[PDB]
Amino acid sequence: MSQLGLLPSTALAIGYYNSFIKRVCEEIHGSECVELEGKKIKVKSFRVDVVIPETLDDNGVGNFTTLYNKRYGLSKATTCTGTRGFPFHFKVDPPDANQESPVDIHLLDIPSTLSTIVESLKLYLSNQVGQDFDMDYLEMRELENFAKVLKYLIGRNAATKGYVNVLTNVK
Amino acid sequence: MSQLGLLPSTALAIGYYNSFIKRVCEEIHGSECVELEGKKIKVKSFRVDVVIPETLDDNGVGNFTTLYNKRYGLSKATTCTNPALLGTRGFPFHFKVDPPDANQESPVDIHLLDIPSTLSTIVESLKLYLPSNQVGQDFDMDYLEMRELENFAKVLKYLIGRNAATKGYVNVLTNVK
Amino acid sequence: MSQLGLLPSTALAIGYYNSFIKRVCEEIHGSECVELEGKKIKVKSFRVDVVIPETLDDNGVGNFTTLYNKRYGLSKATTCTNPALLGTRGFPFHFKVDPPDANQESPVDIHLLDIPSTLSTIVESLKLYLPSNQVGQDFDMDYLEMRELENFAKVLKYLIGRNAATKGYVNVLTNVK
Amino acid sequence: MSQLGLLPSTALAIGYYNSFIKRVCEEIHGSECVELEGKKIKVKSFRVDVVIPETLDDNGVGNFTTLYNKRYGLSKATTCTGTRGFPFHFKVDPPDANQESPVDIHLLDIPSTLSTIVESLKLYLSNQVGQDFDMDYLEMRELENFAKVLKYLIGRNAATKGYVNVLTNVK
Amino acid sequence: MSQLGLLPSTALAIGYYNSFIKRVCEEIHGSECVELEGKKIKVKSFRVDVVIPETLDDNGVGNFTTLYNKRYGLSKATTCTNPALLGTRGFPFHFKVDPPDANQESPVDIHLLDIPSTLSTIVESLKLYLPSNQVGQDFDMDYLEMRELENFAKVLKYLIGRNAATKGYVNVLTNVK
Amino acid sequence: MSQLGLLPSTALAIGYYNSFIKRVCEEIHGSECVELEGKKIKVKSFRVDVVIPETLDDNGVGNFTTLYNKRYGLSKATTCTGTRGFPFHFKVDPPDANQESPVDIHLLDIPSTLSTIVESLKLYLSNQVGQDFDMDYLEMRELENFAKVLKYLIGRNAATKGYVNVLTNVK
Ligand SMILES: Nc1nc2c(ncn2[C@@H]2O[C@@H]3COP(=O)(O)O[C@H]4[C@@H](O)[C@H](n5cnc6c(=O)[nH]c(N)nc65)O[C@@H]4COP(=O)(O)O[C@H]3[C@H]2O)c(=O)[nH]1
Ligand SMILES: Nc1nc2c(ncn2[C@@H]2O[C@@H]3COP(=O)(O)O[C@H]4[C@@H](O)[C@H](n5cnc6c(=O)[nH]c(N)nc65)O[C@@H]4COP(=O)(O)O[C@H]3[C@H]2O)c(=O)[nH]1
Ligand SMILES: Nc1nc2c(ncn2[C@@H]2O[C@@H]3COP(=O)(O)O[C@H]4[C@@H](O)[C@H](n5cnc6c(=O)[nH]c(N)nc65)O[C@@H]4COP(=O)(O)O[C@H]3[C@H]2O)c(=O)[nH]1
């Protein structure tokens, strides 16, 4: 089990689940379509993977997110809607499919909230510039806690259980 | 002098600034345009107000956000993403036109009104930081909630003060409704 | 009198002068021309201002530089490199024309405005020299930051005064915005 | 472990990484093209080698940089863009390739910031003209510290990790 | 009186006179013709001024020299070398024509303006004579620099006064700019 | 090791290096061509030999310089260019080579600054006309100091290191 700590892996995981993963899953289940490039596409079924990098960059996970999106053929799409949508990166299970017919979708998201952890660590613990085993252990433990909490929370909602997966220690 | 605590007001504020406020401010500064219903509008000058609710609801700030967004005009738009950078995503937000009747084709001033959704996390942490066996008005819960909202606002003010991209372009509205 | 210290305002100022200010000044003195959007433009009389920000942002002077370069005209050009010397690289910079509407064909004055990007390093050294466990205005950090900016400006002024190439052709604007 | 010192090898390395290496790596990743002689060439991939000379000259690393660019067929090119470009020296991984098609580029940069170290040494330590073993050791240690800090910082950002190499003690 | 010292203003002045001023004056007196762009021009009456800068730059008189030679006309020429004597080399210098618009074919009065490059060495000696751990305006450095420049000028004056070849044809301009 | 003295070997060597040797080497490296009798010749590679004569003549090294240039087939050439050229005496590595093609050049220079030392010696110490072993020792030591300082400064700049040699005690 996980508990609230001084550096927020549990709370950030809870916020990420309740603000993005739960909401995006519910929106896809309800509307059953995603809007990209000004045009809608139906979703036969969605599988969303949250990718937790093995190590966080000094300046946040934005660079890793951009490189990961470049590596694969990920395309941007928002959840169709006084409430805002949720842009995300996804790929179609087959290389391509007829747009008019519904197409299964493979959402991929690198949690931007992980950037906060970096910041928190800068406050949590230095006047040295080098590999610090204490801070490395802290990063690894916080990433593990984030993944564990997110998995447990996904194991609660029928709208996300089975449809959401966690891929930790990527690259 | 805010810092880290078991209740992550400081960390959530830092994340909100470095993920949405800073990113949105930089994107609007650079592109000088936003996207609404798929069509672009150039932005002459923008301004963002972070509306911190006076008190957080039981189920997050979603209901307050949705009621505040339609009590005012606050049409939904997204900050444009250049075709060059495929990895970066867009940041949807809610905005009004400071002159309500303005030429969309011409450059237009925009007022960005965003209620930090990350505050919802605070609520979901209050149930964990100080679990309550009883249901009803708790004077300790309210004190912690107000203290952490104030910490959030103070952290946002400080962070906005330390960036020319956002300094003077972002204001934090505290104790709204 | 400024000397070496843990915070490298002196060393960074020396490097900035010897690598950009001196090099650009000598290149414009010799070639008497610059490269705007790839096209040659002759320089009649140039002059450089080193815009030292009053306070450095959290993430370096990048955002302040990018907002300053567009608040004013400050189109981007590069100091030309002759084909004979292949090794030497060009130094891009931002400049305006003192008469904004001037014939590019004929020799034209240019006002070079450069916010030293090296100042960013100072910020990244403040996080090392005096680490802080808390986020918020620190009156000790502000003192060190302003002292280091003052040292940078003073060293730049001195080094400019000791070279006919840069003496009088370079000005240090301190405490800007 | 590297910390701030009186003669700035660590701070100069941090500035070099955050101002040139990181910025150039991200710009190449994003734009995926470099402008040379005023015309663009696409970049399938890039490798950035930062060359730390064995010994810094008395007047700075400028002469070594010019000689290095002369010895190899390195060509000048900026990063396409109120922000400026980053001119650099690069070489294409075959002898030549069709410009229309994307071509891999091997950037080679001798950090000009190393010049500052020379100046710093002049302030750090003499009224003599000869091989000063004390200053020689100081220069060697500063070059080693610069290389170590730059390697560590390269190993942090996903936009430079694996794509940037450090060649220390060259010639 | 001027004598030898650790800072070699006297020795450098002696070398400058015996190597450039005396040689150039004697060669112009004899040949009465110089070489501009490879083309011979006859000299009717010449005169040399040794422009001693008021203050020496940090990196030698190179920048001041090349900026003075361009602020005024001062086209570069070289004293002609007779084909008979192969061993002797030429002495390039910068000169203008006292009447700016004069016939090159006919004899022409020439004004030779030379900023002693040897003064650069003095700077390189001041760093050795009185090493400084700090960078900034030093009142002791300035005194030594001005004293050495004045000694250089005085030695040049004396040496010129002692030779009919250079007496009355060479003037030392002290404290220029 | 060398330091400033009353009769300037070190300062004269520094001036010779920074005013002729460094400048000439840099200009040859840059322009890669030398002008002789008004026509340019490309330089494939250059070697600069600075000759320190065994003993300085009474009137200076000018007469020795003329004799040395007479002995060999040295030819005059300036460095192409508000900066002046640097006339010098050079020789082609082979007996002759095609003008159009680049040709190696063995620049040969007898430092005229050495003449100054003679005058310096006249001021350093006599009312006799004869062999003064004291003055001979001073002259030899000063020539050694000049050669040592010039050798050291040559191995400091990458533009002159390896391309410049010092031939002390010639004839
Ligand atoms: N692909 C994708 N992921 C999303 C989106 N919204 C949230 N997330 C993820 O969920 C984290 C926390 O969301 P939050 O509680 O709503 O709290 C958010 C939220 O209140 C605000 N924010 C972030 N992005 C946006 C946005 O695009 N529009 C608006 N109006 N607010 C945003 O900043 C706070 C912190 O954001 P992060 O630290 O980066 O971390 C976010 C992010 O990793 C989305 O629209 N698309
Ligand atoms: N407008 C303009 N300013 C210039 C330029 N080059 C240097 N500066 C300024 O001079 C400072 C020191 O440069 P550096 O010592 O040669 O040492 C630099 C250099 O080694 C490298 N670097 C910086 N910019 C470039 C570039 O544009 N091209 C290449 N190839 N290297 C660069 O990073 C070091 C530190 O950079 P900074 O922190 O940014 O700080 C730079 C920067 O503020 C230029 O081309 N244009
Ligand atoms: N305008 C002009 N001025 C001249 C010329 N030759 C000498 N001078 C001046 O006389 C000073 C002393 O010359 P040096 O004793 O023969 O001793 C000189 C000489 O051995 C050598 N050197 C300097 N310039 C040249 C050159 O142009 N050609 C050659 N072959 N050697 C040079 O470096 C020594 C010190 O040079 P500096 O520090 O520059 O200082 C030089 C320089 O200021 C000349 O041809 N044209």
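All residue numbers given for chain D refer to Swiss-Prot; the residues shown span 146-226, 232-275, 277-322 in order.
Quick check of the header: electron microscopy, 3.3 Å.
Note that Cβ sites are derived from N, Cα and C of the backbone, with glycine treated the same way.
Note on D:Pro237 (3',3'-c-di-GMP binding site): other Cβ atoms within 10 Å of its Cβ, all shown chains, come to 20. Among the features that Swiss-Prot reports, 3',3'-c-di-GMP binding site is placed at D:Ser164, D:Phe165, D:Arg234, D:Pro237, D:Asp259, D:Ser262, D:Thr263, with the record citing experimental evidence.
While the structure shown retains the original residue, Swiss-Prot records the mutagenesis experiment D:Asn163 to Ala with this note: Requires 10X more c-di-GMP for activation. DSSP assigns D:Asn163 (mutagenesis position) to a helix in the three-state reduction. Within its own chain, D:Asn163 (mutagenesis position) has D:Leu304 as residues 6 or more apart in sequence whose C-beta sits under 8 angstroms from its own.
Under its mutagenesis annotations, Swiss-Prot gives D:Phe165 to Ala the following note: Poorly activated by c-di-GMP.
Using a 10 Å Cβ-Cβ cutoff, D:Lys167 (mutagenesis position) registers 21 neighbours. According to Swiss-Prot, the mutagenesis experiment D:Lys167 to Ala carries the following note: About wild-type activation by c-di-GMP.
The Cβ of D:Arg168 (mutagenesis position) has 19 neighbouring Cβ atoms from other residues within 10 Å, across all protein chains displayed. The note that Swiss-Prot attaches to the published mutagenesis D:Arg168 to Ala is: Requires 100X more c-di-GMP for activation.
Under the heading of mutagenesis, Swiss-Prot lists D:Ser262 to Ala and annotates it as follows: Requires 100X more c-di-GMP for activation. Cβ-based neighbour count (10 Å, all protein chains) for D:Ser262 (mutagenesis position) stands at 19.
Within 10 Å of the C-beta atom of D:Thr263 (mutagenesis position) sit 25 other C-beta atoms, taking all shown protein chains into account. DSSP classifies D:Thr263 (mutagenesis position) as coil under the three-state reduction. Swiss-Prot lists D:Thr263 to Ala among its mutagenesis entries, and the accompanying note reads: About wild-type activation by c-di-GMP.
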Which residues, sitting 6 or more apart from D:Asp259 (3',3'-c-di-GMP binding site) on the same chain, put a CB under 8 Å from its CB? D:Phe165, D:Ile166, D:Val193, D:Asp194, D:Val195, D:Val196, D:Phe238, D:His239
When distances run from the Cα of D:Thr263 (mutagenesis position) to each of the recorded positions D:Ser164, D:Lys167, D:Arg168, D:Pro237, the nearest one: D:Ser164
Given a gap of 5 unmodelled residues from D:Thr226 to D:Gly232, what is the distance between their Cα atoms, rounded to a whole number of Å? 9
Starting from the Cβ of D:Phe165 (mutagenesis position), draw a 10 Å sphere and report how many other Cβ atoms land inside it. 19
For chain C, which of the recorded positions D:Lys167, D:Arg168, D:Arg234, D:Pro237, D:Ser262 fall under 8 Å by Cβ? D:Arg234, D:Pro237, D:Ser262
Compute the C-alpha separation of D:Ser164 (3',3'-c-di-GMP binding site) from D:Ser262 (mutagenesis position), stating it in Å without decimals. 12
Inter-residue C-alpha distance, D:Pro237 (3',3'-c-di-GMP binding site) and D:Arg168 (mutagenesis position) (nearest angstrom): 12
Mind computing the max CA-CA distance among D:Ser164, D:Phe165, D:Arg234, D:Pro237, D:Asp259, D:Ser262, D:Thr263, which the record assigns to 3',3'-c-di-GMP binding, rounded to whole Å? 18
